[PDB]
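See structure below.
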Number of protein chains: 2
Amino acid sequence: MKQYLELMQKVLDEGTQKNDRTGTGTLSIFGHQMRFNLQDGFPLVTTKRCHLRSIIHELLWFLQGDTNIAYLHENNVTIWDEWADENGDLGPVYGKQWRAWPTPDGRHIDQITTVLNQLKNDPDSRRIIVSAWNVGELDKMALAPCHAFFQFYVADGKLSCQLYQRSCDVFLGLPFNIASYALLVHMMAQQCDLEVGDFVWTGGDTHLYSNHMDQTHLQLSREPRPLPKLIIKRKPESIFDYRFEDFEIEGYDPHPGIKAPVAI
Amino acid sequence: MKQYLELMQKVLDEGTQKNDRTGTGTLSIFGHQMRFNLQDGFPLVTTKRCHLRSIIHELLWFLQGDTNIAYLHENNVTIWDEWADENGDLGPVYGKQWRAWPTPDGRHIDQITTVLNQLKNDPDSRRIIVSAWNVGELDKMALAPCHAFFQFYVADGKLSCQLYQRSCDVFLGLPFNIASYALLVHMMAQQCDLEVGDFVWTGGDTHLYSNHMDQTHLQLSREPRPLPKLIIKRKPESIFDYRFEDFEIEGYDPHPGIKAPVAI
Ligand SMILES: O=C1OC(c2ccc(O)c(Br)c2)(c2ccc(O)c(Br)c2)c2cccc3c(Cl)ccc1c23
Ligand SMILES: O=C1OC(c2ccc(O)c(Br)c2)(c2ccc(O)c(Br)c2)c2cccc3c(Cl)ccc1c23
Ligand SMILES: O=c1ccn([C@H]2C[C@H](O)[C@@H](COP(=O)(O)O)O2)c(=O)[nH]1
Ligand SMILES: O=c1ccn([C@H]2C[C@H](O)[C@@H](COP(=O)(O)O)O2)c(=O)[nH]1
Ligand SMILES: Oc1ccccc1Br
């Protein structure tokens, strides 16, 4: 899509050359922001084929708060395999913080229920926030949260959300990340009887890996196509009762997929 | 400043009529970002006179990590008076989280020292972050953090920083907030022997109060003037050893101050 391709081009034109944790070099920029009016269509990249299966399962998995990959495995979703230990545990990553942020006094805070309580009883609140950046638990996590913190906003009967992504691989991760949060907004909006507003993506270290340059130029040579439409075939009794089959993408006609390998 | 006036105009043209904490109505937008190349001069608004005295004392106070207002009072800084209790305590706000974030196991994490350690040993890290959004301690704070978290970035020998502000009164608080963080970047850069890069400001609920409309129109009618230059007269042995007198602003020639009252 337009916003995405503009960012890719920006990284190419303005990015500075610098490596990553003892590894592949990158071109990076710091601080960028894109806005997607969800009423204009579901923001699933069209300049390359993207699959939503893993994205949907991962989101349902996050919402359940259990950080063991068992559920992902039961559905043959392997995106977290390289980070899980022999027992399938990842430590207190995303889901754990979203649903059970541990306090110093022994309590566990359900931020998702909190946000829903706020959207229902105090929609104009300026602190409808969910943070996964639990400083005291970073060392126990298989990896530090990338999509670290998001905030909701309501105006004119529409639900908007802004995500702060501290680090972003523009080619591989960004499309996935945008789709994931767009889905969450639709789900939250359905549960609150609200229309969807804007999804605002804000990035920190936004980069392109040196070995994805040809892939980037190829995708930039393609014209974005009309965005698909997200359909939720059922209204669950709560944000925790959604099922994989409840989602359907309509009118998605992307260009062919583009493979982008990674170093180890 | 150009960026600041543009945001102010944006709120006026695109803002939605939204009410706030049972009180004064506002015009608000959600999600915006501004960039200040600190190499172009210190970002202290010139379309209205702004005083840095309280801003400097508050930052030094944040860095010391003590949340009692005693130090502020010793220097006749009264900006936190309305939120402090009879003993002058504010609960675990900003400073406490920056310097002693409590973990579930009883430890207290010094995020400022952590960040300095990162800038010195691993400047390319994509997780040089400080967060004041401690979910488990929000209820104990006099007020929920507004400038909720920030991230540093290093490229070409320059230090940049991006702040996420969840809520922002564009007229009264923003100028203060921008100056505060710009000062922090200068201090951090001096300690790490780096040049100053960009300060990126990202906002959540960005608004203008209905009773500040005349004041806004007045400031918008004024032409911004060349930005001043920040001078640090001494290089302390550490980020915690700065003193009020170490700072000096050169070439600040602003338009007259504009008073903006608040309801109670
Ligand atoms: O670990 C991943 O893997 C894939 C991946 C795909 C092809 C490829 O060449 C490489 Br490298 C990686 C991924 C994505 C969806 C899937 O259904 C499967 Br399976 C795998 C992936 C693509 C895009 C974003 C991803 C993010 Cl944000 C996290 C983890 C993965 C990830
Ligand atoms: O609590 C404040 O007060 C002042 C303030 C000034 C005039 C006025 O009409 C009203 Br209302 C409030 C402020 C600012 C600097 C000072 O030296 C002193 Br004293 C007071 C203020 C101005 C701009 C930003 C502020 C922020 Cl972000 C926090 C707290 C204050 C604050
Ligand atoms: O949702 C995600 C998850 C991971 N990554 C990327 C970011 C970096 O490319 C790499 C992680 O490196 P660090 O930021 O942790 O240093 O994986 C993303 O872009 N988006
Ligand atoms: O650094 C600061 C501190 C406070 N405020 C403002 C934001 C809102 O105008 C009000 C706080 O309202 P809530 O976000 O808490 O609802 O004070 C700022 O703009 N900047
Ligand atoms: O395989 C797919 C194709 C299009 C959209 C989602 C999936 Br998953």
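So this one's X-ray crystallography, 1.6 Å, going by the header.
Using N, Cα and C of the backbone, Cβ positions are placed for all residues, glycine too.
Positions annotated as dUMP binding site by Swiss-Prot: B:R21, B:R126, B:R127, B:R166, B:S167, B:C168, B:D169, B:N177, B:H207, B:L208, B:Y209. Where Swiss-Prot documents B:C50 to Y as a mutagenesis experiment, the accompanying text is: Shows 0.2% of wild-type catalytic activity, but substrate affinity is not affected. What Swiss-Prot records for B:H51, B:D169, B:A263 is (6R)-5,10-methylene-5,6,7,8-tetrahydrofolate binding site, and it gives a large-scale study or a structure entry as the kind of evidence. According to Swiss-Prot, the mutagenesis experiment B:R126 to E carries the following note: Shows 2000-fold decrease in catalytic activity and 600-fold decrease in affinity for dUMP. According to Swiss-Prot, the active site, nucleophile annotation covers B:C146, on the basis of experimental evidence. Quoted from Swiss-Prot, the note attached to the mutagenesis of B:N177 to A states: Shows 200-fold decrease in catalytic activity, 20-fold decrease in affinity for dUMP, and 10-fold decrease in affinity for mTHF.
In sequence order, the binding-site residues from B:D169, B:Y209, B:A263 that place a Cβ under 8 angstroms from a chain A Cβ amount to none. Closest to B:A263 ((6R)-5,10-methylene-5,6,7,8-tetrahydrofolate binding site) in space, going by CA atoms and restricting to the recorded positions B:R21, B:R126, B:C146, B:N177, is B:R21.
In terms of Cα spacing, the recorded positions B:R126, B:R127, B:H207 all stay beyond 10 Å of B:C146 (active site, nucleophile).
Note: the Cα of B:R126 (mutagenesis position) and the Cα of B:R21 (dUMP binding site) are spaced 36 Å from each other. Put simply, of the recorded positions B:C50, B:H51, B:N177, the one whose Cα is nearest the Cα of B:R21 (dUMP binding site) is B:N177. In this structure, the recorded positions that sit close to ligand 3, with a C-beta under 6 angstroms from any of its atoms, are B:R126, chosen from B:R126, B:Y209, B:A263. Spacing of B:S167 (dUMP binding site) relative to B:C50 (mutagenesis position) is 20 Å (Cα to Cα, whole number). A C-beta separation below 8 Å, combined with a sequence spacing of at least six in one chain, links B:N177 (mutagenesis position) to B:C146, B:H147, B:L163, B:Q165, B:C168, B:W201. According to its DSSP assignment, B:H51 ((6R)-5,10-methylene-5,6,7,8-tetrahydrofolate binding site) is coil. Within the set B:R21, B:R126, B:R127, B:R166, B:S167, B:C168, B:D169, B:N177, B:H207, B:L208, B:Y209 that the record links to dUMP, no two Cα atoms are more than 36 Å apart, and one pair reaches that distance.
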